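One structure below.
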Amino acid sequence: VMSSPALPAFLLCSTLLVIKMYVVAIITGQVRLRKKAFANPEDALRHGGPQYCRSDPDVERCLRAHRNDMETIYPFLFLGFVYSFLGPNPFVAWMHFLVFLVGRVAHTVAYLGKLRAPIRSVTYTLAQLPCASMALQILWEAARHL
Amino acid sequence: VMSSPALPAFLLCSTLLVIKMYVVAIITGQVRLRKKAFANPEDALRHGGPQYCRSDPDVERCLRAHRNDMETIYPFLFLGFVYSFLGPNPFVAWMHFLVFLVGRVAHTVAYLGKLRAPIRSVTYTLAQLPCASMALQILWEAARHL
Amino acid sequence: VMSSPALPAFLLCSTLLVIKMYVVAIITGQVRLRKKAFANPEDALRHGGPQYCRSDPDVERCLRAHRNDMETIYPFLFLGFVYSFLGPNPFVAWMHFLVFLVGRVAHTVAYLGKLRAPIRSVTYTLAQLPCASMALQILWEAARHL
Ligand SMILES: CCCCCCCCO[C@@H]1O[C@H](CO)[C@@H](O)[C@H](O)[C@H]1O
Ligand SMILES: CCCCCCCCO[C@@H]1O[C@H](CO)[C@@H](O)[C@H](O)[C@H]1O
Ligand SMILES: CCCCCCCCO[C@@H]1O[C@H](CO)[C@@H](O)[C@H](O)[C@H]1O
Ligand SMILES: N[C@@H](CCC(=O)N[C@@H](CS)C(=O)NCC(=O)O)C(=O)O
Ligand SMILES: N[C@@H](CCC(=O)N[C@@H](CS)C(=O)NCC(=O)O)C(=O)O
Ligand SMILES: N[C@@H](CCC(=O)N[C@@H](CS)C(=O)NCC(=O)O)C(=O)O
C-alpha cells in the first residue's frame, strides 16, 4: 500500500466509493420491497402476485443513480490508480481524490434525495474535474514513454 | 503473476468472470436474433422490418443479468486485485475468490434460467460477502498507511 | 509507466477510451437539453415544465452507446493492464490495443451516427477479438502459476 505516497489516500477514497455503491444497491432492494416493484415475475410471485412485476419511479431513480455511479466511479478507479504511480505532489493528489469523493457522495444524496436542480448536475461536474485532470496527466506520461 | 501468493488465483477467477460476462453478451445477441427484438431501427430493417425494433422480456432479462454483473463483478476486479497485494492468508484469499466465482456463476444461471425466488437473491448475497470483507480489509490497510 | 514495455501503449489507448466515454456523456447531456428530454422531474421543471420529463429516442441511443462502452471498455481496462505485465511481444501488444481502440471509436461513430447495419456490429466484434485473446492469455498464465 506504500508503493507510492498517494496510494493510501487513493485506496481509502476508492474503497469508500465502492461501499457507497453497495449502499445504493441495498437501498434499491429496499425500495423494491417497500413499493412492491420487482423486475422479474419470479420475484413478484414470491412477494404478493404477478401484479407486482412492475416499474416504479423511485426504483427507476435508484437505478439511475447506480448507473451514473458506474459511468463515473469505475473510470476513477482506473485513472486514480494509475495516477497514484505517476509521482504527483501528494497534497495535489489528495485534493483530486477528496474532490471526487465529496462530489460523488453529494451526487448520490442529491439524486436519491430529489434535491432541486442544478444541485445534482453541479456535483457531477465538480467530481468530473479531477477525473479529467488525471486523464490528461496520464495521457502525457503515457505518450512521452512511447 | 507471482508478485503475491494470492494473485494467480485472483487472476484466474477474475478472467473467468470476464469471460462469463462475454457469454452473457453472446446470449443476449442470440436472443435478439431469435425473438426478432432489436434496439435500433437500423438493425430491425436488416432483420425483417421496422416492426422488429421492439422490446422483448427475454432480451430485457439478459440485459438485467449483464447489468447486475457490471454492478458486482467490476468492483470485485478492483477490490480483489488490491486485496491480493495486502498479504492475506492464501487459503483465506482463495476462499474469498471461489465464493465470489461460484456465487456469480450461479447468479447468472438463476437469472437466465428463471429459477424460483429466492435462489438468485441468495446467490447475489453470497457473492457480495467476500466483496464486503475485502473492502473492509482494504479500508483498514489504507487508513493505517495515511 | 515503464514497468513493462507494453504499458505506455496500454495506458495511452485506455485513457483515450475513457475520454471517449466522457465525450459520450457530454453528448448525452447536450441531446437531453436540445430535445428537452430529462429523466427526472426536478430537471424538467428547471428546463420548461413537467412535460419535459420524458424519454427521447436519441437520448436512449446515447445511453445504449454508453452502456455498450461500459460492457466492453471496462473489461479491457482490466485485461489490458494485466496483459501488459505478462511479457507479450510489444508489437503484438500494440496491435491488440490499437485494434481495440479503433474498433471502439468506430463503434461509437456507427452507433451515434446511425450507420447502416452491420457496421456497428462488425466494429463491436472486431474490438472484442483482442479482448478474447488477452483473456485467454491471462487464463493460461494464471493457471500455470497456481
Ligand atoms: C449513500 C446513500 C445516500 C442516501 C441519501 C438518501 C437521501 C434521502 O433523502 C430523503 O429523500 C426523500 C426523497 O427521496 C425526501 O422525501 C426526504 O425528506 C429526504 O430526506
Ligand atoms: C454463463 C451463462 C449461463 C447460461 C445459463 C442459461 C440457463 C438456461 O436455462 C434454461 O432457461 C430456460 C428459461 O430461460 C428454461 O426454459 C430451460 O429449461 C432452462 O434449462
Ligand atoms: C466519440 C464521439 C463520436 C461522435 C460521433 C457522432 C456522429 C454523428 O454523425 C451524425 O449523426 C447524425 C445521426 O445521428 C446524422 O444525421 C449526421 O449526418 C451524422 O453526421
Ligand atoms: N448518462 C448521463 C450522462 C450525463 C450525466 O452524467 N449527467 C449528470 C449531470 S445532469 C447526471 O447526474 N445524470 C443523471 C443520470 O445519469 O441519470 C445522463 O443520461 O444524464
Ligand atoms: N440493481 C439491483 C440492486 C440490488 C441487487 O443487485 N439485487 C440482486 C438480488 S435480488 C439482483 O439479482 N437483482 C436483479 C437485477 O439487478 O436485475 C436491483 O435492481 O435489484
Ligand atoms: N448488451 C448488448 C450485447 C451484445 C452486443 O454488445 N452487441 C453489439 C453488436 S450488435 C452492440 O453494438 N449492441 C448494441 C447495444 O448494446 O446497445 C446488446 O443488447 O446488444
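Chain A is numbered as in Swiss-Prot; shown residues: 7-152, in order.
Recorded method is X-ray crystallography, 1.2 Å.
Including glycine, each Cβ sits where the backbone N, Cα and C put it.
Annotation comment: Swiss-Prot describes A:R38, A:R73, A:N74, A:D75, A:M76, A:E77, A:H113, A:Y117, A:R126, A:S127, A:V128, A:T129, A:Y130 as glutathione binding site. Around the Cβ of A:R126 (mutagenesis position), the number of neighbouring Cβ atoms within 10 Å comes to 24. A:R126 (mutagenesis position) carries a helical DSSP state (H, G or I).
A:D49 (mutagenesis position) is surrounded by 19 other CB atoms, counting those within 10 A of its CB over all protein chains shown. Swiss-Prot lists A:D49 to N among its mutagenesis entries, and the accompanying note reads: Loss of prostaglandin-E synthase activity.
Long-range C-beta contacts of A:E66 (mutagenesis position), restricted to its own chain and to partners at least six residues apart, with a cutoff below 8 Å, are absent. Record note (Swiss-Prot), mutagenesis A:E66 to A: Reduces protaglandin-E synthase activity by 50%. The unchanged residue is displayed.
For A:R70 (mutagenesis position), the number of other Cβ atoms no farther than 10 Å from its own Cβ, over all displayed protein chains, is 14. The secondary structure of A:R70 (mutagenesis position), as reduced to three states from DSSP, is helical. While the structure shown retains the original residue, Swiss-Prot records the mutagenesis experiment A:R70 to A with this note: Slightly reduced protaglandin-E synthase activity.
What Swiss-Prot says about the mutagenesis result for A:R70 to S is this: No effect on protaglandin-E synthase activity.
One mutagenesis experiment named in Swiss-Prot is A:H72 to A, and its note says Reduces protaglandin-E synthase activity by 70%. Note on A:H72 (mutagenesis position): other Cβ atoms within 10 Å of its Cβ, all shown chains, come to 20.
Recorded in Swiss-Prot as a mutagenesis result, A:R73 to A carries the remark: Retains partial of protaglandin-E synthase activity. For A:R73 (mutagenesis position), applying a Cβ distance below 8 Å and a minimum sequence separation of six or more within one chain yields no residues.
Swiss-Prot documents A:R73 to L as a published mutagenesis change and attaches the note Loss of protaglandin-E synthase activity.
Under mutagenesis, Swiss-Prot gives A:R110 to A or S with this note: Loss of protaglandin-E synthase activity. In the three-state DSSP scheme, A:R110 (mutagenesis position) is classed as helix.
Looking at Swiss-Prot, the entry for mutagenesis of A:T114 to V says: Retains 21.3% activity of protaglandin-E synthase activity. In the shown protein chains, 22 other C-beta atoms lie within 10 A of the C-beta of A:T114 (mutagenesis position).
Counting only residues at least six positions away in the same chain, the Cβ atoms of A:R67, A:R70, A:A71, A:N74, A:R126 sit under 8 Å from the Cβ of A:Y117 (mutagenesis position). Quoted from Swiss-Prot for the published mutagenesis A:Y117 to F: No effect on protaglandin-E synthase activity.
Looking at Swiss-Prot, the entry for mutagenesis of A:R126 to K says: Loss of prostaglandin-E synthase activity. Transforms prostaglandin-E synthase activity to prostaglandin-F(2alpha)synthase activity.
The note that Swiss-Prot attaches to the published mutagenesis A:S127 to A is: No effect on protaglandin-E synthase activity. Every protein chain shown contributes to the tally, and the Cβ of A:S127 (mutagenesis position) ends up with 15 other Cβ atoms within 10 Å.
Looking at Swiss-Prot, you'll find the mutagenesis A:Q134 to E noted as follows: Keeps about 40-50% of prostaglandin-E synthase activity. When Cβ atoms from all protein chains are considered, those within 10 Å of A:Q134 (mutagenesis position) total 21, not counting its own.
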Filtered recorded positions - A:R38, A:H72, A:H113, A:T114, A:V128, A:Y130 - keeping only those with Cβ under 8 Å from chain C:
none
If you count other Cβ atoms within 10 Å of each one's Cβ, which of the binding-site residues A:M76, A:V128 has the most?
A:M76
Recorded positions (A:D49, A:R70, A:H72, A:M76, A:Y117, A:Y130) in Cβ proximity to chain B, threshold under 8 Å
A:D49, A:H72, A:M76
Out of the recorded positions listed (A:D49, A:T114, A:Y130, A:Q134), which are within 10 Å of A:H72 (mutagenesis position), Cα to Cα?
A:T114
Distance [Cα-Cα, Å, rounded] between A:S127 (mutagenesis position) and A:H113 (glutathione binding site):
8
Let's check the environment of A:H113 (glutathione binding site): how many other CB atoms sit within 10 Å of its CB?
25
Given A:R110 (mutagenesis position) and A:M76 (glutathione binding site), what distance in Å do their CA atoms have, once rounded to a whole number?
11
